[PDB]
Amino acid sequence: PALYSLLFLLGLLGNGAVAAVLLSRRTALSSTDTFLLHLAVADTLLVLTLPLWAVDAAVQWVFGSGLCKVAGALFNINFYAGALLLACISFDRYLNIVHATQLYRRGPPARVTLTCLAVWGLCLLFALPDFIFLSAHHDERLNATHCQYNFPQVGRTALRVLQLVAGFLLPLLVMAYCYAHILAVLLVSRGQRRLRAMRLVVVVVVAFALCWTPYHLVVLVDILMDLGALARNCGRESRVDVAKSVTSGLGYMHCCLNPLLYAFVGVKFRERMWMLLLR
Ligand SMILES: CC1(C)[C@H]2CC=C(C[N+](C)(C)Cc3ccc(-c4ccccc4I)cc3)[C@@H]1C2
């Protein structure tokens, strides 16, 4: 539990600072700056639920079904928001670094509020089912009490497939295309900043892959076990549960790392932070 709490403190501190710095600007904010601020807000909301998940996984849900509905809606909204914002940041980087000559602007701040509102609204509509269905069941298989759905198993499979194909696959493909072309362009440029650019892009892509792929791999394993492709047994189910726990831990680790890998490495944001601390 100590590592859980330590993860909590860093996550709150890191994202809170990023949101604080970006909200201390008296003028327009670049598109990527807006996306980063929204991502920081989403990640703060998402990490607010860490103690709940830890307690639930440790002993049992004891907060009732209403707190389930609220927390599940919170988590789904923030999760989808984080995924889609990480995809939108990469798309903005692509448009600004690959088509840079075709999108030149002589210092007007291109407003991007439309995409942010669309993302948030779509996330809310995606998370809708949590407000209605998520509750607390008394299982007979584990003799425990957790927060789960009450859909038909086919409905559970449909929801899992939707999660897989709208939270991992599409963002991942967008990121891959955008960042691969960014690398391709940067390796054919001339300057002393292309080096750190490629290194940071590669680090970001590797972090995303090796922090998200495990959980969705486990989700696909569960889908397969519910689709008849794999055989259900006590040992396999226990291993799936262990994988669930560890992969969720890794996901929270990524959520805590996000501020470092996206905000604190930029000279712009570091100058902003130092100026704000001076004030
Ligand atoms: C949170 C709750 C209290 C309510 C919502 C779902 C719960 C369980 N569940 C589904 C395990 C949370 C969950 C989901 C996804 C991730 C994750 C995966 C990859 C990358 C980043 C992340 I973040 C981590 C945890 C508990 C009931």
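By Swiss-Prot numbering, chain A shows 57-335, in order.
Recorded method for this deposit: electron microscopy, 3.5 Å.
Heads up, the Cβ atoms here are built off N, Cα and C, so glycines get one too.
Here's what Swiss-Prot has on this protein:
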{"type": "MUTAGEN", "residues": "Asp112 to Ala", "note": "Abolishes binding to CXCL10 and CXCL11. Reduces CXCL9-, CXCL10- and CXCL11-induced chemotaxis"}
{"type": "MUTAGEN", "residues": "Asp112 to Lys", "note": "Abolishes binding to CXCL10 and CXCL11 and CXCL10- and CXCL11-induced chemotaxis. Reduces CXCL9-induced chemotaxis"}
{"type": "MUTAGEN", "residues": "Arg212 to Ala", "note": "Abolishes CXCL10-induced chemotaxis. Reduces CXCL9- and CXCL11-induced chemotaxis. Does not affect binding to CXCL10 and CXCL11"}
{"type": "MUTAGEN", "residues": "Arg216 to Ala", "note": "Reduces CXCL9-, CXCL10- and CXCL11-induced chemotaxis. Does not affect binding to CXCL10 and CXCL11 or receptor internalization"}
{"type": "MUTAGEN", "residues": "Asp278 to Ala", "note": "Abolishes binding to CXCL10 and CXCL11 and CXCL11-induced chemotaxis. Reduces CXCL9 and CXCL10-induced chemotaxis"}
{"type": "MUTAGEN", "residues": "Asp278 to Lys", "note": "Abolishes binding to CXCL10 and CXCL11 and CXCL9-, CXCL10- and CXCL11-induced chemotaxis"}
{"type": "MUTAGEN", "residues": "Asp282 to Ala", "note": "Reduces binding to CXCL10 and CXCL9-, CXCL10- and CXCL11-induced chemotaxis. Abolishes binding to CXCL11"}
{"type": "MUTAGEN", "residues": "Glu293 to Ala", "note": "Reduces binding to CXCL10 and CXCL9- and CXCL11-induced chemotaxis. Abolishes binding to CXCL11 and CXCL10-induced chemotaxis"}
{"type": "MUTAGEN", "residues": "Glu293 to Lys", "note": "Abolishes binding to CXCL10 and CXCL11 and CXCL9-, CXCL10- and CXCL11-induced chemotaxis"}
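A 10 Å radius around the C-alpha of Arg212 (mutagenesis position) takes in these mutagenesis positions out of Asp112, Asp282, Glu293, in sequence order: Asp282. Remark: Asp278 (mutagenesis position) has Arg216, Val296 as non-local neighbours, by Cβ distance under 8 Å and separation of at least 6 in sequence. For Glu293 (mutagenesis position), the Cβ neighbour count at a 10 Å cut-off comes to 14, with all displayed protein chains included. The two recorded residues, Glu293 (mutagenesis position) and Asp282 (mutagenesis position), have Cα atoms 11 Å apart. In this structure the alpha carbons, written CA, of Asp112 (mutagenesis position) and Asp282 (mutagenesis position) are 24 Å apart. Its Cβ taken as reference, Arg212 (mutagenesis position) is surrounded by 16 other Cβ atoms within 10 Å in the chains shown.
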